[PDB]
Each structure stands twice: as structure tokens, then as C-alpha cells.
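Q: Pasting in a structure now, in C-alpha cells, and then I'll have a few things to ask.
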Amino acid sequence: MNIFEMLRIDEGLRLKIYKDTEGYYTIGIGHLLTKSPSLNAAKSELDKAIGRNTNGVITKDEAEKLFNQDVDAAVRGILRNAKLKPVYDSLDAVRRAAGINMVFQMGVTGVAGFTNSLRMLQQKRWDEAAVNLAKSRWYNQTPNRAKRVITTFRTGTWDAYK
Ligand SMILES: [Cl-]
Ligand SMILES: [Cl-]
């Protein structure tokens, strides 16, 4: 198990544009295209990301390429953030993956204002972090996935993923 399989499990794989849990146009492995409600705007974003006139459908390879880029970007957002980085560097590999997942899902901004959680993780107070992270919209909106992520942080193992 690793970050890629992990997210492949949480996000699934779809080759035609679809709406994510928030109702935003997405494609591939959780690749967000746009927050706007216009299908054509999404199609425009897609073509631009792929480099060709796609008509809203892409290939597996193409999905995989976006994915790669996206993981990469998430790590990099982490490393460039002053609040996150320190936390990240303090963690073990398995938990790092948990942190990436979250950033992938909600953005830097997103995970960066979980200050208290951050503090607790930095301290390696896992059970406590786990309760704090659950007091969130995130958890209430996507409970099965948040649970997986939180037990990851809590246990440092991949048991939630099998
Ligand atoms: Cl892109
Ligand atoms: Cl969920």
C-alpha cells in the first residue's frame, strides 16, 4: 500500500466527466475541473489539461497522468506551506500519506486552518488528534472516507485500507 493506491481507493476512477460529492465537475481519479456550474466550462478545462479536444472523455493513461501530477502537486503544496511542512516532516511515512490524502481532497488552504489538529499531530497525541479531526464538516460530509483517514493517523498502519 501507498499514497497512490490509497487515493485510488478513496476517489475511484471515472473516464467521463462527473460531479463529485460537492457537485463539482471532475474526472479521472478525483481530478477537479472547475467549481463553476457550466459543463462547457468544464470541458474547456479538461481539454486544456489534456492537451487535446477530448469531448469529455479521456483514457486511463490520461487519467493516470493527471493523477500523478495531482499527487505531486499536493506534496509540493505541503512543502511550501509554513504551517504544514513542519508537521509533515515530523511524521512517519504512513501518516504522511494520510496528510497527503487530506490535502489532495481539500486543498492547502483547506487542511491549513485545522490548527489544533496540527498541533496535536505534531505532538504525536494520536487519539486526541483523532477526536479533534472528527469535529469537522469534512467528517460530517464524508464520513466513511474521513474515518479511513483518521484511523490512519491514529494507528500509523494501513488497516483501514485492508
Ligand atoms: Cl491540469
Ligand atoms: Cl465518505
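Note that Cβ sites are derived from N, Cα and C of the backbone, with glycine treated the same way.
Summarising the annotation, Swiss-Prot assigns active site, proton donor/acceptor to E11, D20 and lists experimental evidence as the type of evidence. Annotation source Swiss-Prot lists substrate binding site at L32, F104, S117, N132. As a published mutagenesis entry, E11 to N appears in Swiss-Prot alongside the note: Loss of 84% of enzymatic activity. Where Swiss-Prot documents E11 to Q as a mutagenesis experiment, the accompanying text is: Complete loss of activity. Quoted from Swiss-Prot, the note attached to the mutagenesis of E11 to A, F, H, M or N states: Complete loss of enzymatic activity. Recorded in Swiss-Prot as a mutagenesis result, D20 to C carries the remark: Nearly no effet on specific enzymatic activity. Quoted from Swiss-Prot, the note on mutagenesis experiment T26 to E is: Complete loss of activity at neutral pH; covalently bound substrate. Here Swiss-Prot notes a mutagenesis experiment, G30 to F, with the remark: Almost complete loss of enzymatic activity. The enzyme is destabilized by 1.5 kcal/mol. Record note (Swiss-Prot), mutagenesis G30 to A: Almost complete loss of enzymatic activity. The unchanged residue is displayed. Record note (Swiss-Prot) on the mutagenesis of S117 to V: 50-fold decrease in enzymatic activity. While the structure shown retains the original residue, Swiss-Prot records the mutagenesis experiment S117 to I with this note: 500-fold decrease in enzymatic activity.
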Q: Judged by the number of other CB atoms within 10 angstroms, which among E11, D20 is the least packed of the mutagenesis positions?
A: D20
Q: Max CA to CA distance in Å over the substrate-binding set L32, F104, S117, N132?
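A: Of all Cα pairs among the recorded substrate binders, the widest measures 27 Å.
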Q: By the count of other Cβ atoms within 10 Å, pick out the sparsest of the binding-site residues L32, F104.
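A: Fewest other Cβ atoms within 10 Å, among the binding-site residues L32, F104, is found for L32.
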Q: How many other Cβ atoms sit within 10 Å of the Cβ of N132 (substrate binding site)?
A: 19
Q: Around the C-beta of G30 (mutagenesis position), how many further C-beta atoms are within 10 angstroms, looking at every protein chain?
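A: Its Cβ shell of radius 10 Å holds 20 other Cβ atoms.
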Q: Do any residues at least six apart in sequence from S117 (mutagenesis position), in the same chain, have a Cβ closer than 8 Å to its Cβ, and if so which, in order?
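A: Those within reach of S117 (mutagenesis position), by Cβ under 8 Å and sequence separation of 6 or more, are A129, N132, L133.
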Q: What's the CA-CA gap between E11 (mutagenesis position) and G30 (mutagenesis position) in angstrom, rounded?
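A: Between the alpha carbons of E11 (mutagenesis position) and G30 (mutagenesis position) there are 5 Å.
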Q: Which one is it, among the mutagenesis positions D20, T26, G30, that lies nearest to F104 (substrate binding site) by Cα separation?
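A: For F104 (substrate binding site), the spatially nearest of the mutagenesis positions is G30.
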Q: Could you tally the C-beta atoms, other than its own, that fall within 10 angstroms of the C-beta of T26 (mutagenesis position)?
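A: Step by step: centre on the Cβ of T26 (mutagenesis position), count other Cβ atoms within 10 Å, giving 21.
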